[PDB]
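Below is one structure, written out as structure tokens; the observations come after it.
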Amino acid sequence: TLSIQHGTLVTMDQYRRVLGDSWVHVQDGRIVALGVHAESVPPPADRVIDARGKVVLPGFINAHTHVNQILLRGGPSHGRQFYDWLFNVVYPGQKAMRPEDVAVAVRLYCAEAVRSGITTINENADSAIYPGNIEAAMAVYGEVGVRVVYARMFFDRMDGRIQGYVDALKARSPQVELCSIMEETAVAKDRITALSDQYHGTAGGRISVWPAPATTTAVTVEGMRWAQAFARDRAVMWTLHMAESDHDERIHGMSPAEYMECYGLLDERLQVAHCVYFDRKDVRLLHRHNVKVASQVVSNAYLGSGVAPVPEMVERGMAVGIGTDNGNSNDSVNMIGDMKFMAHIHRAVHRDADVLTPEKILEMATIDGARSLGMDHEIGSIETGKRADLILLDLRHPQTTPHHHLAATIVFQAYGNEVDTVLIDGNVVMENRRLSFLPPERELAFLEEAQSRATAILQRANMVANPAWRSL
Amino acid sequence: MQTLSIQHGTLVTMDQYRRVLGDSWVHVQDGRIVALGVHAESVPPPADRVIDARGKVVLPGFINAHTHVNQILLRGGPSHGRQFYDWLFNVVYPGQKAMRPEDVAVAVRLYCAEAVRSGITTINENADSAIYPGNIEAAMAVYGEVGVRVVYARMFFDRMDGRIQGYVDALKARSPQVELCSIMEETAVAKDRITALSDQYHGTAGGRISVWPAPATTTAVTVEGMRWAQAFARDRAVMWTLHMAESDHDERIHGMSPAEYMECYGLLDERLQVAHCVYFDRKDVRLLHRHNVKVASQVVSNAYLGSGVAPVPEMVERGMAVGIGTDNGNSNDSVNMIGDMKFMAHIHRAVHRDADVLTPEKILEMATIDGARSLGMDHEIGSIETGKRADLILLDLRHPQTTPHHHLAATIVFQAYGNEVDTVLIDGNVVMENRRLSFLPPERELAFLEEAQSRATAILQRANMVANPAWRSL
Ligand SMILES: [Fe+3]
Ligand SMILES: [Fe+3]
């Protein structure tokens, strides 16, 4: 049992209560009780965590990300439109990674993520097809203690239209191999079903498995319908990348949202990612079927895609979470940095300093994010009965001083290093910035290994790591 | 206790589950819907009279969310082809001023006749000529006798908008023989007059008549006047209403939108109903949404006067209470809800290039249950539900234009002309039956129309207004 005491609790509960000098009691992975110190004595606990002078929040929820690609950041990944990045960087880089590289990628990602207060990660696994990768990744997620949705991507249909464009893009890095990860529909089903049977609900309920048809052009109608029915039969969600680029825009003369509507493929268990190339009608169609959304505001900028209509969706009460997207289209895994970006980009583009409140941005990173993953009954707020995914932030630093309104301070001032202590499913995963799965005496050597492995991955893939200085 | 039973109709309830009940009945006791049922499962209670609706469709009465009644005598030639301010200064103000109380009584009856014939049972009358002696009394006597449910929103203007004067003179030169009028009043005088009007008429005619304060616009009324209206609505559990952003010259009250200006002073609240909202951006919609402001949309008039097209689909998708108003009797120029529904459906589809932008069901909701919500009256009217007032209309779809008919909302919105309403009940009283009006019987109808025609001709002569401009193709 664990008692967190004397903090300010930012509950994100139904009344958005903010409780000064208050406590939380945790038992068997759950929040069992809460109270105010002046009115009540906290129950006895095996241990007390002192949060005096600190702010307690629900853990941040990364609503859509791609983990293993983190080893491709730091030089190779920037300055390219989506498809250029995909074909010259992501596909070949992923392919050159071995299972032992994956294990290091995952631990590096989880170290950055937990340090920034992320406790749930929706991993869209585009490299699950390669032998050994699932097993390597899953062993590290389990050990680390993070809550993970492992959304297994598949592609079962050739999009032949885009080929002369692809060859031109490939000529930018001709020594880098063009890859294919297409699989037959029935093979994808069997592989995802077996993955779910083996890993879903493992690591004490912390790991889930979803089917992830990649896009409306890369997956057949049958494949998407299978994913849809699978989500329904197993009480999970299914997810798809929607309208991330201007070449996706026209699946057969209508938008991807329209196309899915025609086939009855929009439902309340679908979470779509991106939605940059969206019009009013598309928003209406998602709204009507209660589709969940993950917005990758930073990555949409990094890749030169654009700006999604998040304010419109939010004003319709839609469940919109925030994803950091790829470890190499951001290039950080920092929810607080992404929140600030979500606040500012929309203000700038609408010329409206009040287009999204910092409270609302904080909601997107917590309780609404949970809702976007279909997990809001279990996580995303500090409420009795929910899982004990909790973070303690210290605002006593120069950047976060002064602080009066907590959501404003967090969104507009915090850098992302203010998170001290992190609980996931009631287990202490970080304490005073010390990571339980990467102790301080191993941290530097681990980073050097990740650095070396990245350098080697890029050599095997024939990718340029450090292009010559260019001002224009 | 007086009772009425409507039997064997198809009931388009607009209730919480949007039930459509075939061969079903409604029981009315003292103006109120007491019970409903399906004939195959239940026997209707005994009643003082049975109305047979066999082969007919029963709806809640239509709600005209925002209109100006007396101006109806200015249609038929004098009113069209002019932008808002041109129309306002060369037609509406001088036409209204030339009307006597006896003209007002005729205008009101004519309006109510057209309205009831088209299935309208509640009318939100924005009274811009309430300042002239005798007009209130003449109008109220007719509204009371007619039996319609009426919100009498008493407009006032207490502040000069000096900025628009050289524009006005130019506009006035289009009809120089028509005189420029002023209806300004001192703040304290407007307050006393509206208070006395409310004390005298609010809740009269069996609860059918209500009184609201109506500051005209954010440029024609002081902050103090708007705040008084706001507090008055709160203290008396009514609404207040204002015209917002109807034109491109209203747009800038002091370097921000009217919605912004009102937000600055705390003048947006849940008892405010705003009319028009054409010159509105995403921020304005957000502000209204945030404070649960009600909206009346005058889609036909916004076209007629060359204002434009309001963002109704954006407001509706946010769950806002948007009703449909027909607006002025002379900026439409009909008082026909079914016609205006069809226009609401189509203008938005055309401008968005989206054939499914608003369903016909949603349009019908705007004319009924959402309209009631826009007036703050949805607890009392707008659907066929137990406890609500018996404002009910019977439509006959056995006409060429409404054949075939399967989906009723689509049939009503896209096919009906507006003459298919047969019978109208308001507060449980039969105001029209088989198209015969209780306050304008068939043997008087033609002579009454001739008197309205003469009076209109004479009003236009007294005002020096051109009734019938020479044929012009271009
Ligand atoms: Fe992505
Ligand atoms: Fe009006």
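The way this entry was determined, per its header, is X-ray crystallography, 2.2 Å.
Positions of Cβ are set from backbone N, Cα and C atoms, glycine also.
In the three-state DSSP scheme, B:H66 (Fe cation binding site) falls into the strand class. What Swiss-Prot records for B:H66, B:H68, B:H276, B:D327 is Fe cation binding site.
Taking all protein chains in view, 22 other C-beta atoms sit within 10 angstroms of the C-beta of B:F84 (mutagenesis position). While the structure shown retains the original residue, Swiss-Prot records the mutagenesis experiment B:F84 to L with this note: 6.1-fold decrease in catalytic efficiency with atrazine. Does not confer melamine deaminase activity. 28.5-fold decrease in catalytic efficiency with atrazine and strong increase in melanine deaminase activity; when associated with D-328 and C-331.
Contacts of B:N328 (mutagenesis position) defined by a Cβ separation under 8 A and a same-chain sequence distance of 6+ are given as B:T67, B:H68, B:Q71, B:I72, B:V92, B:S301, in order along the sequence. In the three-state DSSP scheme, B:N328 (mutagenesis position) falls into the strand class. Under its mutagenesis annotations, Swiss-Prot gives B:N328 to D the following note: 24.3-fold decrease in catalytic efficiency with atrazine. Does not confer melamine deaminase activity. 28.5-fold decrease in catalytic efficiency with atrazine and strong increase in melanine deaminase activity; when associated with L-84 and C-331.
For B:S331 to C, Swiss-Prot lists a mutagenesis experiment annotated as follows: 4.6-fold decrease in catalytic efficiency with atrazine. Confers weak melamine deaminase activity. 28.5-fold decrease in catalytic efficiency with atrazine and strong increase in melanine deaminase activity; when associated with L-84 and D-328. Taking all protein chains in view, 27 other C-beta atoms sit within 10 angstroms of the C-beta of B:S331 (mutagenesis position).
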* Other residues with Cβ within 8 Å of the Cβ centroid of B:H66, B:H68, B:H276, B:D327 at the Fe cation site? -> B:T67, B:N126, B:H243, B:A275, B:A296, B:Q298, B:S301, B:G325, B:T326, B:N328, B:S331
* Integer Å distance between the CA atoms belonging to B:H66 (Fe cation binding site) and B:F84 (mutagenesis position) -> 17
* Secondary structure of B:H276 (Fe cation binding site) (DSSP, helix/strand/coil) -> strand
* Structure fact -> Ordered by sequence, the long-range same-chain Cβ contacts of B:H276 (Fe cation binding site) under 8 Å (at least 6 apart) are B:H243, B:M244, B:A245, B:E246, B:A296, B:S297, B:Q298, B:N302, B:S307, B:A310
* **Residues among the recorded positions B:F84, B:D327, B:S331 that border ligand 2 - Cβ under 6 angstroms, in sequence order** => B:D327
* Asked: What is the total of other Cβ atoms whose distance to the Cβ of B:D327 (Fe cation binding site) is within 10 Å?
  -> 30
* **binding-site residues listed as B:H66, B:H68, least Cβ neighbours within 10 Å** => B:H68
